[PDB]
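Engineer: Below: one structure in structure tokens.
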Number of protein chains: 2
Amino acid sequence: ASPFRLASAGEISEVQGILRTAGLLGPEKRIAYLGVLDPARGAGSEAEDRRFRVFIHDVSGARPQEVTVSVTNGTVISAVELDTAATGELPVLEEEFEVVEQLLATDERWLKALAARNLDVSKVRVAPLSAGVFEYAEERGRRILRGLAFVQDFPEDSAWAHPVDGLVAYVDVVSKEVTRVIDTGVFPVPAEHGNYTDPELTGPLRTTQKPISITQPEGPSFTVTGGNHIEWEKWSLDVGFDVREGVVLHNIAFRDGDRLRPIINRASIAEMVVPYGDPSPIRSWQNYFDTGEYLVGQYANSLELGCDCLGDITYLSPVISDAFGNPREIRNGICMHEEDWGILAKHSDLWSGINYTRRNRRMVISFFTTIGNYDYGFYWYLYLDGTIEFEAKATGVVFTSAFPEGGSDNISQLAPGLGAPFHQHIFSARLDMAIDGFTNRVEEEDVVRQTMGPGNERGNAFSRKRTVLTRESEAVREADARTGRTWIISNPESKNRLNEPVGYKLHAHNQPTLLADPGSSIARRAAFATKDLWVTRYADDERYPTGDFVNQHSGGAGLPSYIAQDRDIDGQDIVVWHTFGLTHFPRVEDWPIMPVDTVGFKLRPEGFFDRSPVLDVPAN
Amino acid sequence: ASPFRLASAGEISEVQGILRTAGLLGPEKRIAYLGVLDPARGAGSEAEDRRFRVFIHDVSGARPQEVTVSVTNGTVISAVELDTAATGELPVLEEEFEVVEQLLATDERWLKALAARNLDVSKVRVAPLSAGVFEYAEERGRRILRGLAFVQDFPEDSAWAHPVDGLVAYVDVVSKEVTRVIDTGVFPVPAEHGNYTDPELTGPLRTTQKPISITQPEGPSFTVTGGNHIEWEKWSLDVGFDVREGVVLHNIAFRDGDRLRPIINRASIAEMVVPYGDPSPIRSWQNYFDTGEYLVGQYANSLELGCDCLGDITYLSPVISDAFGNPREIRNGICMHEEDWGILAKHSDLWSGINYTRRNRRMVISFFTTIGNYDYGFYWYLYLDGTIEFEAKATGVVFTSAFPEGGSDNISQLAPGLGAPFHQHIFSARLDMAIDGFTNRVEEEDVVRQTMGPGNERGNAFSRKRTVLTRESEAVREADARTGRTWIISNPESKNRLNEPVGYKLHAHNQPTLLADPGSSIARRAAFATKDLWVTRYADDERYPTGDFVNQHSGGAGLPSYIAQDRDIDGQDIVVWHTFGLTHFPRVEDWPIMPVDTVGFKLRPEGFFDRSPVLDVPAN
Ligand SMILES: [Cu+2]
Ligand SMILES: [Cu+2]
């Protein structure tokens, strides 16, 4: 019944039949993206119209199309041919990955480079990686992948332990031509294995860990209705899933007494870029846009009870489409549970003799994805006190290279002859704000130091200042940890009982932003990553910080072009885009499989409530 | 047996007996501090000689004494008379707090001030606060407390809801004389109650929270031997307790195969300061040195099972001395338990076909203290992967004032007429490092951005730089979040298998440091708080960043005096002092009782191990 329900297998099958009958899904077509569209802005929108947006690829070389379908009326709403040399290529297809290694295996330059290094071609795995846009004019308008080679000594071997440095190949996966094979010189292939389930490497397994039993004897405190609507501890929201973005949170609201108060209309991680900082021509082109180029939702793991998710777990199994329009279920792809979160508030008062302690809890919504060697966990948290928090967890296997004799300023050594180039993992959170409604504004809050003198005779005073961001041209902001800079999203028309506008405060981790030179290709295509905070006026077609078609787009798409419109954002329908990330200089302890490292952000109420919202939590 | 065992009741009783026999603890004497001394540097030393340090106050006004005794030999080792006008007053005694309200209730100036406000003296509570050093010459060499008043409407009322602004009194607690009563004018006393257990303010309690049960059917995975020696998942340490610093960690080591490897010799929170930034003369003197002036261990709570500490809890009950030398047990004052901590490492490999998931856990050592309106939790965490983390949790009731008509730049409004002055909560971590032994050094690590051009033709490279701190004069460092700055403590004489010095990396939160003007009294007394990192050469008498006697002591002791020795710290026995804090602009949601906010730091291995140290964790 809800317009925000998860897509069903039936809806996807109905989309496939509609496209096929319209002549848009023949043998030479592939679906590169399929997803449901959000309802348009309308507080009276009640007529059910489930629409899907589809990117259709053509393997014979015809121009691709963007199609919008109504599953409701069974009609094609629009269909436009795309000029990819202008607006960018479609996302990478899972079936194009295997093609790279197959084509190189019969290419004579590739075989000769392998022969010089005495490598069996049957043992050489190729990582197929996105191409980017650099100085090669012949790749414009063509779908290119670039390949790096790794040796797999046997079928169960971890190939990441054995990079083949000095070698890279470019492949046109449409015409199936190897365009270039570049051999910069022979490097020894590192010999130690990295097999983290080999008893030879692990040693005897620990027998010292005792079980921790987390049970909910009366079931969980949250309810799920209509498939994906959660109610928990005065929170209300809908859990969506998109094949590009992954888990998406809709309609986050909080019941304050007898009022359901909106906070966030839509929350998602709308891009994620992994730029490498090794100047070697073998890797200086390497930049993953995991969300925009690869689609992180389509690689979500099925999550195992007790291993991946511990406690009383409620699962969602979302449906996506395969490349032919068949529905595919990601069984146990989203975990939902609550967990204890320690002390919430505590005071023992000498004067009143009252001793008071209450415990905190958080609601957790999570999924995990695997893109090649990397694995990323996406965690959304809701706390009793109104805090909302996101956390990314990075693990998997680091990407490797040779470690050069004489060292490197841009690569860490992990094992004899084995290196790991420096890189970053940078996320963009898109937060379509709705603090008590859609009339919102953003203020930047800095700490203000004061000088000893008149009115500050003892030199103890300090203060704070707030600056309203009024237009998009002034709403590109950077962090300043030294002055405790935060950002407040308020509703100037909804006041608390002290007649102050209600608000929420964004707390960033203040990690470094994109380190690449400003003139570089990655700084142009990942412009969002150069600044900590962006604010735009809402528009329904401004969805991703990097534009709709990220793969092999020349740059400038997404946020820099949106911001150029210089729209009013002072008491308007606005969207907050927060950049945050990890700068990873790999350490020996990250090898051969990396312990989790985390980064995130959180939002806390700032005069949104008239007093603490957890006074009604029982002692238990 | 172990020289780091907790002080026993018998030892404290013996100190009492020894001081009495020596004529140092007659009826007019009071114990203001009593603590066990750590063994001096020496592998062998005195078989065991348990020594105790005592500060002895005299209630007839005679000069106090610092005394060291050996409980083993039954002897006084040294006893020195203190000139408190020069070196500082002793910490505040618990029995002195009660003096203040009782003395004011008979003072004609105080009664006249309350009569002017139509207040009944029998309902006026006085918060007795540390005095600091300002422009009052008659206070030099006297023990002074300052009092701020709050109305309690009935015996169970929260007095913090009803501050009596415009009024402050100064009291000599030894001669029992009210030195000054200052009245800057009548403010309305805020009328709303702040009683967070009153059903009329909480409303009906929630019935929606279902139980979370956390059990360990085979018991915990750690062992406790010798009363306070912990072994847990390759970690080894001794948990100490001191009445000034609270929980102290000794001898933190990690068993790496055959070898027990030292990491940290002694870890403590060695000072904490809470400065207020309201320039009103009623409060511009307000700064708490909770550790140095009040002794935070003295006010440790007894922690309730299932409420304060949830799960399979092992308790320690430390023993301290009262003001007369009798042992007092802080029952269930320390909780110790292990917690599940989500995913440790995870990878699904396409090429090998192996799926791999491991879970993380942490060991938690915690205590809570209550000082007036404030409650602080101190948590130390040890993780499976070698990470060490500290977290402070701040809750309780915010300190209040009137909210002036027309507003304030230095005070938040919480309720009609009720204000909360801006303030900070700043901690100093003293980390006596011992990375694989005592030969250590600190490097400051910054990210290095690189310009596009020769050798970096695509503008993607970035790097890092490390700067060795070689002398104490250059070891006073500030954060730089923009350049990702961290600090590495390494042992230049212990190399990993890649022939690199083993190390640990300090990750700060990069919160603002002390905001007060550099010429202010608080900036001089809390000089440690103005910089993020200090490194000193180890010395037995350099224990606290503010010095031994903080109460009513001007600047001239502590970290700035230590650093002036300019000693060699490059490959020596060194101590890291890390400043970190919260800057608190109170919000409406902090009233009437504050939900927990947090700050901390962590240390992670950086080439300390030869590979990941958690390959031998089993799959459950
Ligand atoms: Cu990484
Ligand atoms: Cu505070």
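In chain A, numbers come from Swiss-Prot; the residues present are 9-628, in order.
Using the three backbone atoms N, Cα and C, a Cβ is placed for every residue, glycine included.
Sequence annotations record features per position, and here Swiss-Prot assigns substrate binding site to A:296-307, A:379-384 based on similarity to another entry. Per Swiss-Prot, the feature active site, proton acceptor maps to A:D298. Under its mutagenesis entries, Swiss-Prot includes A:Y382 to F with the note: Loss of activity. The feature active site, schiff-base intermediate with substrate is assigned by Swiss-Prot to A:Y382, with similarity to another entry given as support. Taken from Swiss-Prot, the feature Cu cation binding site applies to A:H431, A:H433, A:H592.
Provide an account of the burial state, proximal residues and distances for the features listed.
Structural biologist: Of all the Cβ atoms in the protein chains shown, 19 others lie within 10 Å of the Cβ of A:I379 (substrate binding site).
In the three-state DSSP reading, A:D298 (active site, proton acceptor) counts as helix. All protein chains included, A:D298 (active site, proton acceptor) registers 23 other Cβ atoms within 10 Å of its own Cβ.
Mapped onto three states, the DSSP output places A:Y382 (mutagenesis position) in strand.
Around A:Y382 (mutagenesis position), taking its Cβ as the centre, 19 other Cβ atoms fall within 10 Å, counting all chains.
DSSP assigns A:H592 (Cu cation binding site) to a strand in the three-state reduction.
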Engineer: Using a 10 Å cut-off between Cα atoms, which of these binding-site residues sit near A:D298 (active site, proton acceptor): A:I379, A:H431, A:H592?
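Structural biologist: Close binding-site residues: A:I379.
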Engineer: How big is the gap, in Å, between the Cα of A:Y382 (mutagenesis position) and that of A:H433 (Cu cation binding site), rounded to a whole number?
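Structural biologist: Rounded to the nearest whole number, the Cα-Cα distance is 11 Å.
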Engineer: Through the lens of DSSP with three states only, how would you label A:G305 (substrate binding site)?
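Structural biologist: Once the DSSP labels are grouped into three classes, A:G305 (substrate binding site) ends up as helix.
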Engineer: So of all those binding-site residues, A:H431, A:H433, A:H592, which one's Cα sits nearest to A:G305 (substrate binding site)?
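Structural biologist: That would be A:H433, the closest of A:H431, A:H433, A:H592 to A:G305 (substrate binding site).
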Engineer: Among A:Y302, A:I379, A:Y382, A:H592, please name the recorded positions whose Cβ is nearer than 6 Å to ligand 1.
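Structural biologist: List returned for ligand 1: A:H592.
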Engineer: Excluding A:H431, A:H433, A:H592, please set out which residues of the same chain place their CB within 8 Å of the center of the CB atoms of the Cu cation site, keeping sequence order.
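Structural biologist: Leaving out the recorded residues gives A:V282, A:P283, A:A402, A:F430, A:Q432, A:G589, A:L590, A:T591.
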Engineer: For A:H431 (Cu cation binding site) and A:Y296 (substrate binding site), determine the Cα separation and express it in whole Å.
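Structural biologist: Cα-Cα, rounded: 11 Å.
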Engineer: For a quick check of packing: other C-beta atoms within 10 Å of the C-beta of A:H592 (Cu cation binding site), how many?
Structural biologist: 21
Engineer: May I ask you to report the DSSP-based helix, strand or coil state of A:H433 (Cu cation binding site)?
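Structural biologist: Looking at the DSSP assignment, A:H433 (Cu cation binding site) belongs to a strand.
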Engineer: Might you list, by sequence position, any residue in that chain lying six or more from A:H433 (Cu cation binding site) with a Cβ less than 8 Å away from its Cβ?
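Structural biologist: Those within reach of A:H433 (Cu cation binding site), by Cβ under 8 Å and sequence separation of 6 or more, are A:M280, A:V282, A:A400, A:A402, A:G589, A:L590, A:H592, A:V607.
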Engineer: Does anything in the same chain, at least 6 positions from A:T299 (substrate binding site), have a Cβ under 8 Å from its Cβ, and if so what?
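Structural biologist: Residues satisfying the criterion: A:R252, A:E253, A:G254, A:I277, A:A278, A:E279, A:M280, A:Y552.
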